[PDB]
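Visitor: Mind looking over this structure? Questions follow.
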Amino acid sequence: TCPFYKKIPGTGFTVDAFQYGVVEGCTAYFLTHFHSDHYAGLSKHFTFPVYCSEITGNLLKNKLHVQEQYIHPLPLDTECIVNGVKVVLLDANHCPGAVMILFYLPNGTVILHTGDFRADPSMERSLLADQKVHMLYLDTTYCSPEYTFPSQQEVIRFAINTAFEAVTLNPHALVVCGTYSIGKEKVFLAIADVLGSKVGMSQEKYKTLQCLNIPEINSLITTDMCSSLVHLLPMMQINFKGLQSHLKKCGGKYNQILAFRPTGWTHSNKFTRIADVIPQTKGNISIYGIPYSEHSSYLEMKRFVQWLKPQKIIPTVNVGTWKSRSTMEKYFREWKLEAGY
Ligand code: NI
């Protein structure tokens, strides 16, 4: 049964609710982004209207084979009417195709559903500037002050400089980057650009990337692993055994691996600056964990909410424990008392 924080009151709508069967009263199913915890249940046999971005709709049609007649892509930053209700899709600064959804209820209430997002001050000049929001369904993944991490730009600067130094010292080094979902494509694209290489990958991953509307993508990626010195591998293979095995397969072309695991936050974030990050090394294999986040830090979250001034907050992450729920509610009240709404 579909939980309450996935339902939009006063409409026939649900958000990211495909794993509950036929939801009673739902006339339109919205999908914020193509991550498995959110699309769980979709397939070629789904026969209700799905509303989403263009990019998410390319992924539904090519990767899950959802039939075309049930895919309803909407343009961003544009007022659309869906089953008699005005909606707007906004860029969520999460993975490719990820959106936040503004719903203008027939009674005058305005609801923002963030989906998954990384809050940014540029959102303060979107269509959100123009009216009041009563209810916020909030991505609270990192809603605690211990969750600090650097900007995406500092993280990519670290990765480019690290990879360029290593391969210029040793032209026979291979760079490997882990992946298990869409998102974080700047990590492997930025490194391949500094090295003058395409990114090599499996046919299944190439297929996925081809759905993303990235400009000039045919110039940046390939399935011919032999021509490339940046390879993508499943995240599970980014360990010493997995990487040793991969280096065997490359036929003596390479004699060293430098690998990257883009994680979210890890508790090495409470002590170390990005500048000071060091790898784990065994022999001719080095593995860097880099804190590339596609979710808000605590401070980015707090700034957004204090700017938006919602009347009510509904968390969508960390909702399963009483300790989590109580912690999040305390911070919401602090924020509201400090800013005065
Ligand atoms: Ni996500």
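We number chain A the same way Swiss-Prot does; the residues here are 700-1040, in that order.
For this deposited structure, the header notes the method as X-ray crystallography, 1.5 Å.
A Cβ is built for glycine as well, from the same backbone N, Cα and C atoms used for every other residue.
Feature list, courtesy of Swiss-Prot:
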- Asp838 to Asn: Impaired nuclear focus formation, reduced interaction with PIAS and increased sensitivity to cisplatin (MUTAGEN)
- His994 to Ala: Impaired nuclear focus formation, reduced interaction with PIAS and increased sensitivity to cisplatin (MUTAGEN)
Visitor: Give the sequence-ordered list of residues that share a chain with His994 (mutagenesis position), lie 6 or more positions from it, and have CB atoms under 8 Å from its CB.
Guide: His793, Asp815, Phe816, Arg817, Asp838, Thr840, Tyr841, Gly963
Visitor: Around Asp838 (mutagenesis position), how many other C-beta atoms are within 10 angstroms of its C-beta?
Guide: 24
Visitor: Taking DSSP three-state, what's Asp838 (mutagenesis position) in: helix, strand or coil?
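Guide: Note: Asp838 (mutagenesis position) is coil by DSSP, not helix or strand.
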